[PDB]
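Novice: One structure is given below, represented as structure tokens, and several questions about it will come after.
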Amino acid sequence: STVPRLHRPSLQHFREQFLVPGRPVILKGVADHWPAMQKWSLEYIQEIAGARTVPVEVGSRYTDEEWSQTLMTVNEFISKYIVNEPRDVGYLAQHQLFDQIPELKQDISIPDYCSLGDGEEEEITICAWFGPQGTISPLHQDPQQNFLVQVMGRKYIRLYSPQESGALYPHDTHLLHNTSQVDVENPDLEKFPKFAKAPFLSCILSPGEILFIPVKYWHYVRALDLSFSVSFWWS
Amino acid sequence: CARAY
Ligand SMILES: O=C(O)CCC(=O)C(=O)O
Ligand SMILES: [Mn+2]
């Protein structure tokens with residue numbers, strides 16, 4: 001089924017119906033007035049961030065054997081992996097761009113819902129996810145609550161509850177134990193038969209929308225267009 | 001925020 005969409009729910013409603021039970025939801029009317037929503041174009045990103053060095057993941061999926069990480073300027077990333085017919089998929093993923101470039105922080109806001117957590121605002125981790133159509137983050141789970149805010153483009157997102165972990169065949173190794181062995185959109189059902197019947201939620205996340213990903217909820221993400229998302233990891 | 005370590 002689909003992830004529910006709610007317009008600006010009260011803190012108490014979000015707490016009781018979503019945060020405490022650990023249920024995903026899309027929040028509307030919360031981030032649609034970030035300055036980023038109108039300001040962030042490729043040209044703006046080049047002007048504010050183009051000369052800075054960022055880590056770039058190169059390859060279809062971080063679970064691939066050919067996949068690698070490199071360093072380049074934001075201008076180089078845009079030129080090589082977005083605008084010119086790219087030779088490979090590149091992704092500026094999982095990067096604390098707003099600590100690197102404080103000016104961009106003025107264009108976003110931490111959702112007020114984060115104040116319901118038991119952690120300090122100073123410990124909230126804010127990451128940028130910027131890349132072309134077709135980037136894929138394989139199915140994985142994270143150790144904190146997350147608000148994933150879509151600024152540019154759309155993403156297809158599949159969510160599996162922690163209760164379904166046995167059907168998702170987590171990797172055995174330490175570096176990948178938070179990651180599924182299954183390719184969500186083309187699963188090997190001969191090797192991973194339990195995956196076929198595992199229930200899930202899905203959505204297309206569009207600009208101005210926030211997806212709440214409960215702590216430890218398994219999530220898979222594919223960009224459908226040139227995309228920029230901002231995540232807030234909080235407890 | 002990493003998933004790739
Ligand atoms: O947008 C993506 O590719 C992945 C986002 C993610 O895994 C996160 O925000 O924790
Ligand atoms: Mn994640």
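We number each residue from 1, going along the chain as drawn.
Heads up, the Cβ atoms here are built off N, Cα and C, so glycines get one too.
Copied straight from Swiss-Prot:
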BINDING   A:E57, A:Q94, A:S137  protein binding site
BINDING   A:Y91, A:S137, A:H140, A:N146, A:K155, A:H219, A:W233  2-oxoglutarate binding site
BINDING   A:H140, A:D142, A:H219  Fe cation binding site
MUTAGEN   A:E57 to A (Swiss-Prot position 238)  Loss of L-arginyl 3-hydroxylase activity toward RPS6
MUTAGEN   A:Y62 to A (Swiss-Prot position 243)  Loss of L-arginyl 3-hydroxylase activity toward RPS6
MUTAGEN   A:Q94 to A (Swiss-Prot position 275)  Loss of L-arginyl 3-hydroxylase activity toward RPS6. Loss of peptidase activity toward methylated histones
MUTAGEN   A:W129 to A (Swiss-Prot position 310)  Loss of L-arginyl 3-hydroxylase activity toward RPS6
MUTAGEN   A:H140 to A (Swiss-Prot position 321)  Loss of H3K36me2 demethylase activity
MUTAGEN   A:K155 to E (Swiss-Prot position 336)  Loss of peptidase activity toward methylated histones
MUTAGEN   A:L175 to A (Swiss-Prot position 356)  Reduces L-arginyl 3-hydroxylase activity toward RPS6 substrate
MUTAGEN   A:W233 to A (Swiss-Prot position 414)  Reduces L-arginyl 3-hydroxylase activity toward RPS6
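Have a look at these and tell me how they're positioned relative to everything else.
Specialist: The secondary structure of A:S137 (protein binding site), as reduced to three states from DSSP, is extended strand. Close to A:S137 (protein binding site) in the fold, though at least 6 residues off in sequence, lie A:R61, A:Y62, A:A93, A:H219, A:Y220, A:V221, A:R222, each with a CB less than 8 Å from its CB.
A sphere of 10 angstroms centred on the C-beta of A:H140 (mutagenesis position) encloses 22 other C-beta atoms.
Residues within less than 8 Å, Cβ to Cβ, of A:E57 (mutagenesis position) and separated from it by at least 6 positions along the same chain comprise A:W67, A:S68, A:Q69, A:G90, A:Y91, A:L92, A:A93.
Its own atom aside, the Cβ of A:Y62 (mutagenesis position) has 22 Cβ atoms within 10 angstroms in the protein chains shown. DSSP assigns A:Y62 (mutagenesis position) to coil in the three-state reduction, placing it in neither a helix nor a strand.
The Cβ of A:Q94 (mutagenesis position) lies under 8 Å from the Cβ of A:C127, A:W129, each on the same chain and at least six residues away in sequence.
Counting every protein chain shown, the number of other Cβ atoms lying within 10 Å of the Cβ of A:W129 (mutagenesis position) is 25.
The Cβ of A:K155 (mutagenesis position) lies under 8 Å from the Cβ of A:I204, A:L205, A:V221, A:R222, A:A223, A:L224, A:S227, A:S229, each of these being in the same chain and 6 or more residues away along the sequence. Under the three-state DSSP scheme, A:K155 (mutagenesis position) falls in the strand class.
Taken residue by residue with DSSP, A:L175 (mutagenesis position) is part of a helix. In the shown protein chains, 9 other C-beta atoms lie within 10 A of the C-beta of A:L175 (mutagenesis position).
On its own chain, A:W233 (mutagenesis position) has A:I124, A:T125, A:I126, A:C127, A:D142, A:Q144, A:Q145, A:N146 as residues at least 6 apart in sequence with a Cβ closer than 8 Å to its own Cβ.
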Novice: Out of the recorded positions A:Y91, A:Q94, A:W129, A:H219, which are near chain B, with a C-beta less than 8 A away from one of its C-betas?
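Specialist: Near chain B, the qualifying recorded positions are A:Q94.
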Novice: Given the protein binding site residues A:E57, A:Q94, A:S137 in the record, what is the largest Cα to Cα distance, rounded to whole Å?
Specialist: 11
Novice: Where the criterion is a Cβ under 6 Å from an atom of ligand 1, which of the recorded positions A:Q94, A:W129, A:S137, A:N146 meet it?
Specialist: A:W129, A:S137, A:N146
